[PDB]
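**Q** Please read through the structure below; I'll follow up with questions.
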Amino acid sequence: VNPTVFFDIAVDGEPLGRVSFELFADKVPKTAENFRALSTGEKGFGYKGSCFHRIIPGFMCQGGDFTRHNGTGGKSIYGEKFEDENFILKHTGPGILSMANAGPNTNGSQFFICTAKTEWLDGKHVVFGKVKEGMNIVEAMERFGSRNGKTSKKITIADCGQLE
């Protein structure tokens, strides 16, 4: 029942591989739907062609800023921002998909993929999915990050959509 979406990742334009995510629509429907629709582009905007602008090895990969490409932009399908839906799910380890934000009730389009357990984010960032296939591809991406988050090569979502 829960939707599955995929990202095809490229590194300086060269294909790297595919990561797929289960979105927990059963627990966080509003947040899952935002990510799903941004992945298919059905609203006329979304993730295709956007980059991962901040990658910190041993912590997370952050992306979703499709308007400014640097962590200062993005928007949701509901408007500039939407509320924190709930905090039922926790940051339990690598592979968790969670919303980036700039304070309470400021979700847009930015998200991160955790590559470690990040329990200090529990109750602050809405967890809404997990990597299903291709965690090895996330691990490969991680190697292009750095301590300050700057990437050594351009990491992009070359294609994305819904599988199921």
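Numbers in chain A come straight from Swiss-Prot, and the residues shown are 2-165, in order.
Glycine is treated like the rest: Cβ placed from N, Cα and C.
Sharing the feature lines straight out of Swiss-Prot:
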type: DOMAIN; residues: 7-163; note: domain 'PPIase cyclophilin-type'
type: MUTAGEN; residues: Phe60 to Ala; note: Loss of ability to stimulate MAPK/ERK phosphorylation
type: MUTAGEN; residues: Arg69 to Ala; note: No effect on peptidyl-prolyl cis-trans isomerase activity. Reduced interaction with BSG/CD147 and ability to induce leukocyte chemotaxis
type: MUTAGEN; residues: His70 to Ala; note: No effect on peptidyl-prolyl cis-trans isomerase activity. Reduced interaction with BSG/CD147 and ability to induce leukocyte chemotaxis
type: MUTAGEN; residues: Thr107 to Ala; note: No effect on peptidyl-prolyl cis-trans isomerase activity. Reduced interaction with BSG/CD147 and ability to induce leukocyte chemotaxis
type: MUTAGEN; residues: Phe113 to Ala; note: Reduced ability to stimulate MAPK/ERK phosphorylation
type: MUTAGEN; residues: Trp121 to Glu; note: Loss of peptidyl-prolyl cis-trans isomerase activity
type: MUTAGEN; residues: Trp121 to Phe; note: 75-fold decrease of sensitivity to CsA
type: MUTAGEN; residues: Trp121 to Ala; note: 200-fold decrease of sensitivity to CsA. Reduced ability to stimulate MAPK/ERK phosphorylation
type: MUTAGEN; residues: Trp121 to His; note: No effect on peptidyl-prolyl cis-trans isomerase activity
type: MUTAGEN; residues: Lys125 to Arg; note: Loss of acetylation and interaction with TARDBP
type: MUTAGEN; residues: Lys125 to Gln; note: Acetylation-mimetic mutant; no effect on its interaction with TARDBP
type: MUTAGEN; residues: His126 to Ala; note: Loss of peptidyl-prolyl cis-trans isomerase activity and interaction with HCV NS5A. Loss of ability to stimulate MAPK/ERK phosphorylation
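In terms of burial and nearby residues, how do these features look in this structure?
**A** For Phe60 (mutagenesis position), other Cβ atoms within 10 Å of its Cβ number 17. Taken residue by residue with DSSP, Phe60 (mutagenesis position) is part of neither helix nor strand, so it is coil.
Under the DSSP three-state reduction, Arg69 (mutagenesis position) is assigned to coil, being neither helix nor strand. The Cβ of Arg69 (mutagenesis position) has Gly75 as same-chain neighbours under 8 Å, each 6 or more residues away in sequence.
Summarising the environment of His70 (mutagenesis position), the number of other Cβ atoms within 10 Å of its Cβ, over all protein chains shown, is 16.
Listed in sequence order, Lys82 are the same-chain residues at least 6 apart in sequence whose CB falls under 8 Å from the CB of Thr107 (mutagenesis position).
For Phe113 (mutagenesis position), the number of other Cβ atoms no farther than 10 Å from its own Cβ, over all displayed protein chains, is 24.
In the structure as shown, the Cβ atom of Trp121 (mutagenesis position) sits within 10 Å of 9 other Cβ atoms. In the three-state DSSP assignment, the secondary structure recorded for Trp121 (mutagenesis position) is helix.
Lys125 (mutagenesis position): 14 other CB atoms within 10 A of its CB, across all protein chains.
Neighbour density for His126 (mutagenesis position): within 10 A of its CB lie 21 other CB atoms from the protein chains shown.
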**Q** Work through the mutagenesis positions one by one (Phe60, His70, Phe113) and name whichever has its CA nearest to the CA of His126 (mutagenesis position).
**A** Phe113
**Q** Between C-alpha atoms, which of these mutagenesis positions comes nearest to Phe113 (mutagenesis position): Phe60, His70, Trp121, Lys125?
**A** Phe60
**Q** Compared by Cα position, which of the mutagenesis positions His70, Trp121, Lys125 is the closest one to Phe60 (mutagenesis position)?
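**A** Closest by Cα: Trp121.
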